[PDB]
Amino acid sequence: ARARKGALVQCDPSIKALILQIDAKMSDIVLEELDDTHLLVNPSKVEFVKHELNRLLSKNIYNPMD
Amino acid sequence: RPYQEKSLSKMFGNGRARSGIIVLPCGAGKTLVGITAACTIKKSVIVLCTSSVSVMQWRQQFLXXXXXXXXXXXXXXXXXXXXXXXXXXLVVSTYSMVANXXXXXXXXXXXXXXXXXXXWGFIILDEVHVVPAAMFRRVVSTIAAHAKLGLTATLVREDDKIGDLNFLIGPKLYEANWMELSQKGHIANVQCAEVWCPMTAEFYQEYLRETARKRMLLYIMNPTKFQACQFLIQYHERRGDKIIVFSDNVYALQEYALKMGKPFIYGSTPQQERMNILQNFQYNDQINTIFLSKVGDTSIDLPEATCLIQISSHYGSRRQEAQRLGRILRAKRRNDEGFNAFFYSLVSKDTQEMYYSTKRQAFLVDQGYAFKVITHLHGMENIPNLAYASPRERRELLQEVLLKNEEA
């Protein structure tokens with residue numbers, strides 16, 4: 001009977017643990033935790049989610065290959 | 001071998017006043033080039049080995065040549081010393097006796113007996129990639145011969161001192177391509193593969209909270225890695241191929257050797273139990289999966305087992321793992337029609353070890369070896385003997401690693 005407006009983000013559980021780290025630092029990111037592959041993220045930070053997620057993989061993988 | 005005469009073609013050109021490095025594989029006769037060069041110059045040759053088993057391998061080449069037990073071809077050791085001769089001496093020495101520091105066991109005076117009576121003329125150094133060090137510069141500074149020579153199989157090191165050998169010993173002269181020598185004698189065709197096993201969600205969040213050398217205890221002990229190890233173990237026994245499992249960590253070697261029910265060779269293991277497994281590996285067919293640390297690869301390489309599995313990998317030494325993996329493939333020669341030497345690496349996703357393992361595979365492209373990627377082989381979903389597959393065993397493995405992180 002209640003329909004809240006968020007943003008459904010479907011991903012793997014390893015990425016899902018990285019999205020919750022963004023809500024643990026900058027906060028106001030993950031509204032609700034749905035299941036192991038889905039989350040409820042705020043719609044005003046979805047573009048901020050995609051920009052911050054590319055930064056953490058660039059620091060995790062690195063690999064200059066030189 | 002024709003590449004040895006190509007290595008000897010530069011010695012027959014100018015004849016006198018030359019010093020360089022010759023790159024020859026470990027399975028190739030690199031000890032045969034030092035014999036023909038000793039019969040050409042005919043002088044007091046001092047062999048610079050590192051192990052006592054390296055002394056005994058050069059003494060068998062002296063028996064194949066001409067004399068060894070006479071008063072000419074000596075044998076410099078810290079237990080006993082032999083006598084040499086003028087312009088006809090073949091002595092093998094040790095790095096931990098000629099250099100040393102102050103620990104003398106009545107053999108340091110014997111080690112300086114041939115380095116003071118002008119008993120030189122030819123310098124032969126075994127493994128020139130280890131000369132980028134510190135005590136190796138004390139060995140070169142105490143000798144002064146007419147010609148020098150360095151013999152090695154690999155020289156890839158990121159210590160930024162391998163380029164110093166061009167003026168210390170000499171520049172590299174002949175580098176033989178290993179893919180071209182694999183067409184001469186089939187020295188096991190390499191198939192570099194990396195099994196991309198997934199990472200569990202319980203071990204992934206606990207991996208990011210750990211750093212230093214304690215974080216590798218969660219990467220190797222991943223529950224899907226035991227599903228990837230036990231699947232590849234049972235896959236090689238169906239093809240009739242023996243397995244040699246490599247691991248840079250001693251504790252992670254014992255964790256994969258005890259659950260799989262296999263004997264192990266690790267640090268500070270007694271030699272009565274070390275040689276007993278080698279009699280069960282080279283003779284008994286029940287032991288086709290051995291687990292070796294860093295002692296059983298730098299001492300004796302086995303020419304069997306055409307399937308190699310790497311589990312524990314350390315950062316930085318990815319070129320040192322390439323020197324270890326290359327000596328196994330060079331030992332595996334018999335020139336078969338197939339001779340598919342499979343190499344696997346159980347690398348978990350989004351861990352700090354798989355991004356350093358790509359530096360190890362990048363060295364293999366420089367050797368000419370082909371590298372392929374295997375995400376998952378379609379057969380691990382049908383193996384009920386995979387440990388830590390059930391979610392109950394993954395939580396039991398999580399508590400054992402969480403107890404391991406509290407101890408470290």
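The first residue you see is number 1, and the count goes up from there.
Method of determination (from the header): electron microscopy, 6.7 Å.
Even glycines carry a Cβ here, placed using N, Cα and C.
Annotated ATP binding site per Swiss-Prot: B:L24, B:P25, B:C26, B:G27, B:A28, B:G29, B:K30, B:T31, in sequence order. Within 10 Å of the Cβ of B:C26 (ATP binding site) there are 19 other Cβ atoms, across all protein chains.
Secondary structure at B:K30 (mutagenesis position), taken from DSSP and collapsed to helix, strand or coil, is helix. Long-range Cβ contacts of B:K30 (mutagenesis position) within its own chain (separation 6+, distance under 8 Å): B:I22, B:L24, B:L151, B:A153. The mutagenesis experiment B:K30 to R (Swiss-Prot position 392) is recorded by Swiss-Prot, whose note states: Lethal in vivo. Defective in translation in vitro.
Counting only residues at least six positions away in the same chain, the Cβ atoms of B:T50, B:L151, B:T152, B:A153 sit under 8 Å from the Cβ of B:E127 (mutagenesis position). One mutagenesis experiment named in Swiss-Prot is B:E127 to Q (Swiss-Prot position 489), and its note says Loss of DNA translocase function of TFHII.
Sequence annotations record features per position, and here Swiss-Prot assigns domain 'Helicase C-terminal' to B:227-381.
The record gives B:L24, B:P25, B:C26, B:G27, B:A28, B:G29, B:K30, B:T31 for ATP. Within 8 Å of the mean position of their Cβ atoms, the other Cβ atoms in that chain belong to B:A153, B:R330. B:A28 (ATP binding site) has a Cβ environment of 22 other Cβ atoms inside 10 Å. The Cβ of B:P25 (ATP binding site) has 23 neighbouring Cβ atoms from other residues within 10 Å, across all protein chains displayed. When Cβ neighbours within 10 Å are tallied across all protein chains shown, the highest count among the binding-site residues B:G27, B:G29 belongs to B:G27.
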